[PDB]
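Following: one structure in structure tokens, then a few remarks.
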Amino acid sequence: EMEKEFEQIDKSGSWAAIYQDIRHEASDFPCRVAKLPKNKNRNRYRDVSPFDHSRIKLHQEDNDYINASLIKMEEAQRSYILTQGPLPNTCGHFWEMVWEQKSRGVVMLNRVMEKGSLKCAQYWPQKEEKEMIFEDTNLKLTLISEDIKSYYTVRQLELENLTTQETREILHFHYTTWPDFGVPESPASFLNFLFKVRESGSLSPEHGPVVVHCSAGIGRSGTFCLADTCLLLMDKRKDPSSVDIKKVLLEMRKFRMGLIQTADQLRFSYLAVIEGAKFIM
Ligand SMILES: [Mg+2]
């Protein structure tokens, strides 16, 4: 079991070493589309590049590229799209992807400002009465409502295809308390946030994949998906104890790089899966 394993690593002080084995085992696929000169302005510096095979394609004729990847977890029956925090010039693209992929939810695991530096564009409206128009992709976006809680905020947004006048309700799940340095001391609030995203229907099969992002190059998104999938598999399988977080991570890692960026994030993932499992089971 996983708690046993966790403890073997904790007292043995081998987090760094176990983390490094996984990293060497991990997949390495081409990212040629991402490295094309015409796409240089579509990529966030110090951020991951999407593998070609799993990249999400915008449905426009001009340039179909966005830094986003589809993680498809076959056994768990979950899909997630992981993407970079929108850039000043890719907000239209971002919401285009949300529209076309039929996503219900967007999961944001960073603040707009962290460490005194901008981590993404203000890509959603902060006020009901001041909507946003993305002229490049023909979308309007409106803040419908906003509910600020201690560890996270949930917003309802409406997206309008300006040409056809169709509308879609999107839920924005904004985790606002991940510390600037390290990981949360207790996974409790993060698990609670995951349960709120679940409760919304945003991870469920009736919708397209949730869109998940964080800040550039420092993970978090992978932890959210890893924890979600592991907990789901523990409920599905005849043998819950066969769920190996390393194996689930390695499978996820086939679809996008930089899922777990440090030994501490790995430790935190174990910790979230264990306490999440105790709470559900
Ligand atoms: Mg394929």
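Per Swiss-Prot, chain A residues shown: 2-282, in order.
Even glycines carry a Cβ here, placed using N, Cα and C.
According to Swiss-Prot, the features are:
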| type | residues | note |
| --- | --- | --- |
| ACT_SITE | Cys215 | active site, phosphocysteine intermediate |
| BINDING | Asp181, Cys215, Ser216, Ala217, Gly218, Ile219, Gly220, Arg221, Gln262 | substrate binding site |
| DOMAIN | 3-277 | domain 'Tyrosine-protein phosphatase' |
| MUTAGEN | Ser50 to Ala or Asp | No phosphorylation |
| MUTAGEN | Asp181 to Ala | Substrate-trapping mutant |
| MUTAGEN | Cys215 to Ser | Catalytically inactive mutant; abolishes sulfhydration |
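Taking the C-alpha positions, the distance from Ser216 (substrate binding site) to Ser50 (mutagenesis position) comes to 14 Å. Sitting within 8 Å of the Cβ centre of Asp181, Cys215, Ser216, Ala217, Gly218, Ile219, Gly220, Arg221, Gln262, and not among those site residues for substrate, are the Cβ atoms of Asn111. The two recorded residues, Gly218 (substrate binding site) and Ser50 (mutagenesis position), have Cα atoms 10 Å apart. Residues within less than 8 Å, Cβ to Cβ, of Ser50 (mutagenesis position) and separated from it by at least 6 positions along the same chain comprise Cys32, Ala35, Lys36, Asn44, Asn68, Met258. For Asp181 (mutagenesis position), the Cβ neighbour count at a 10 Å cut-off comes to 9, with all displayed protein chains included. Among the listed binding-site residues, namely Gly218, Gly220, the Cβ with the most fellow Cβ atoms inside 10 Å is that of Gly220. Using a 10 Å radius centred on the Cβ of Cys215 (mutagenesis position) and all shown protein chains, the other Cβ atoms total 28.
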